[PDB]
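Here the structure is laid out as structure tokens; the discussion comes afterwards.
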Amino acid sequence: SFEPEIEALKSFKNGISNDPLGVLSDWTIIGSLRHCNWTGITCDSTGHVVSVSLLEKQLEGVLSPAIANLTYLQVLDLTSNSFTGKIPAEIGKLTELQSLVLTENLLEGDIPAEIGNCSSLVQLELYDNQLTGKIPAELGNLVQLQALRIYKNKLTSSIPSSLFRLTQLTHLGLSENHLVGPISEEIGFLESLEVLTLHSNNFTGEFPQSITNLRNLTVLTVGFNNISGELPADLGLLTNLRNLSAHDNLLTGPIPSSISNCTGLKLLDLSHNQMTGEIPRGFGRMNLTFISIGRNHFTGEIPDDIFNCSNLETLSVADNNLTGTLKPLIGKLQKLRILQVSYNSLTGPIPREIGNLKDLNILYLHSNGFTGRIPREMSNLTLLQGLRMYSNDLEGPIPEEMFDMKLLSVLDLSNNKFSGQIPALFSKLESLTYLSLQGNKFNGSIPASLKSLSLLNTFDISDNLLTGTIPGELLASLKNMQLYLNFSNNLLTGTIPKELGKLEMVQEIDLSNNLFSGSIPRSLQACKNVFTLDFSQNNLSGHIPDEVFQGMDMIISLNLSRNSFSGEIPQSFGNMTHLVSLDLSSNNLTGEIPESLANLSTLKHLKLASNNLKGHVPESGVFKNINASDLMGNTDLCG
Ligand SMILES: *[C@@H]1O[C@H](CO)[C@@H](O)[C@H](O)[C@H]1NC(C)=O
Ligand SMILES: *[C@@H]1O[C@H](CO)[C@@H](O)[C@H](O)[C@H]1NC(C)=O
Ligand SMILES: *[C@@H]1O[C@H](CO)[C@@H](O)[C@H](O)[C@H]1NC(C)=O
Ligand SMILES: *[C@@H]1O[C@H](CO)[C@@H](O)[C@H](O)[C@H]1NC(C)=O
Ligand SMILES: *[C@@H]1O[C@H](CO)[C@@H](O)[C@H](O)[C@H]1NC(C)=O
Ligand SMILES: [Zn+2]
Ligand SMILES: [Zn+2]
Ligand SMILES: [Zn+2]
Ligand SMILES: [Zn+2]
């Protein structure tokens, strides 16, 4: 407890460039021989320095090598600071280190091999840094190690075998790195392991089948790796697993039946894999919370017992080959927040019991075979924000009560057999951002009441039996629509309202395949945000407003084909930089062809076809690799 230690900690105060909280200030005022009473510094019963605890003190600077002088040092804490530079190789001399820390900093360089000399090191904490280079095999000498937490770094190469000798390991975290190489079966040797996080790396090879050895394991995460192979049987050995996360891997073979024993499992993420086989039983005895087995090749019905674990909050079985019906048993699990049974081959009606879910937030069951009606009980899902039911065999009238869900935000009912007219009660949902009713048998004209929902960003009403005209006040209520507008493939008549000009910020506009008659309003010169415009398959007539496309510029695709468009081709098409595909086939265009469409680099597809054009056909540009069918037939063209 003499001079050299004080010299060492004073040497440590130096190098620490900036100290905004004034922590080391306290080490100056007190005194020299009173260092044991300094902020953070605590000594033993003999006066020697054993602990340096400076956490969240916002210290910046570099870690000083003089900390190799403090021989009696057992714990070095620097949690959540700004210590840049690297780790000193002399820090292996400390032989009294018990637990060494340096979490949440800016420590670059690679981890020194000299850390293998810390014979008393029980806890090594180096995560959330810039630590590069390979994992040092010398770390396999620290035979007292329990917690090895070096995740969230830039560490590379493969896992040294030595790490599997450290038999006292309970926590192990190598996640969030650039580690490669397989996961050796030698993990079976850390029998005292309790936490294994390997997720977010570049691990390959077969899956470590001897993971069934460590029966104290409670956390197992290996998400986002190229780990292939089958999940082991007798998985029901480890009756202490609570989190099991192997998603986004190349896992094959079925979900082991022995997983029925694991009674402590709460989290199972086996998604984005090639897993096969039917789904087992036993899930009714597990008290889980998140079951995510989507994006797999799972066959067979959805197991009834899965409906007994009334604390299940997330159920995700989508993108599978799952048959069967969504039984009414779903009425039991009332803690359920998000359900994705989409992209499957489920049959049967929607059960009324679904009105018992209460706190349900996301309801996704599209791309299946759900027949029947939408129950009125689904007005009880007040917390619901997302509803998807497209690509199904759902039919009949939309229940009135289901417009009493103020909180609902997104609705996709497209591609079904809903008949009848569009209810004005759709106004009751003044909080929709997405509305797709496309692909149906919706008849009658468009309700103007829909001017209520001013928060829309995607309005898809295409492919229907929609007659009448487009209400101007409805188009006008959508001022700041951000994305998509599709009225195409209907029986809409009349003219294109001037209120379409108020629709700025909108990217895709499609009014094709209708009975529109009037010429193209100049009103819509305001929408520069438009990427794709489609007014094809209509009875439109007139000249093409140069002045309306002069201020469109951001057009990616323009389809004005099969119309009664007369006039010349606007020169404004040359100033169109982002132009890619232009279609003006089947018109009464009597122009001479602009020389500006020639020298267009971004341009690629150009359809003129059945017109009445004259003059010399251009050369340089997209006329080099042009087809003759695109020109045939313009009556007369020299070139
Ligand atoms: C396994 O964990 C239990 C409970 O924490 C503990 O009593 C036991 O020591 C551990 N077994 C081994 C081999 O480490
Ligand atoms: C383990 O699961 C629980 C929820 O079941 C969760 O709070 C926790 O983050 C998970 N642990 C990890 C990060 O593996
Ligand atoms: C079942 O799991 C939930 C969440 O982990 C918890 O609230 C509940 O207490 C658990 N039941 C048991 C057996 O402790
Ligand atoms: C608009 O909706 C129709 C409905 O059939 C669809 O087929 C079409 O591709 C959509 N338009 C565009 C270009 O996004
Ligand atoms: C433009 O739309 C018309 C009529 O709807 C269609 O026949 C044609 O394929 C479309 N043009 C192109 C090539 O996008
Ligand atoms: Zn993690
Ligand atoms: Zn994960
Ligand atoms: Zn989906
Ligand atoms: Zn004019």
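Chain A uses Swiss-Prot numbers throughout; the residues present, in order, are 26-121, 242-784.
So how was this one determined? The header says X-ray crystallography, 4.0 Å.
Heads up, the Cβ atoms here are built off N, Cα and C, so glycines get one too.
Annotation of the mutagenesis experiment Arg294 to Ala in Swiss-Prot: Abolishes flagellin-binding. Mutagenesis annotation in Swiss-Prot: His316 to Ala, described as Abolishes flagellin-binding; the structure shown retains the original residue. Experimental mutagenesis is annotated in Swiss-Prot for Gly318 to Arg, with the remark: In fls2-24; abolishes flagellin-binding. One mutagenesis experiment catalogued in Swiss-Prot, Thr342 to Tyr, is accompanied by this note: Abolishes flagellin-binding. Here the residue is the original one, while Swiss-Prot reports the published mutagenesis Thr434 to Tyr with the comment No effect on flagellin-binding.
Where Swiss-Prot records a feature, it is marked here on the structure.
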residue	record	CB count, 10 Å
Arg294	mutagenesis position	20
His316	mutagenesis position	16
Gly318	mutagenesis position	22
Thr342	mutagenesis position	20
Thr434	mutagenesis position	18
- Message: Given the mutagenesis positions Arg294, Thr342, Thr434, tell me which ones have a C-alpha lying within 10 Å of the C-alpha of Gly318 (mutagenesis position).
- Response: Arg294, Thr342
- Query: Cα distance, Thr342 (mutagenesis position) to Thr434 (mutagenesis position), nearest Å?
  - Reply: 20
- Task: Write down the Cα-Cα distance for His316 (mutagenesis position) and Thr342 (mutagenesis position), rounded and given in Å.
- Result: 9
- Cα of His316 (mutagenesis position) to Cα of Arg294 (mutagenesis position): how many Å, rounded? 7
- Translate the DSSP assignment of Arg294 (mutagenesis position) into the three-state scheme. strand
- Item | Annotated mutagenesis positions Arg294, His316, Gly318, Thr434, filtered by Cβ under 6 Å to ligand 2 | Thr434
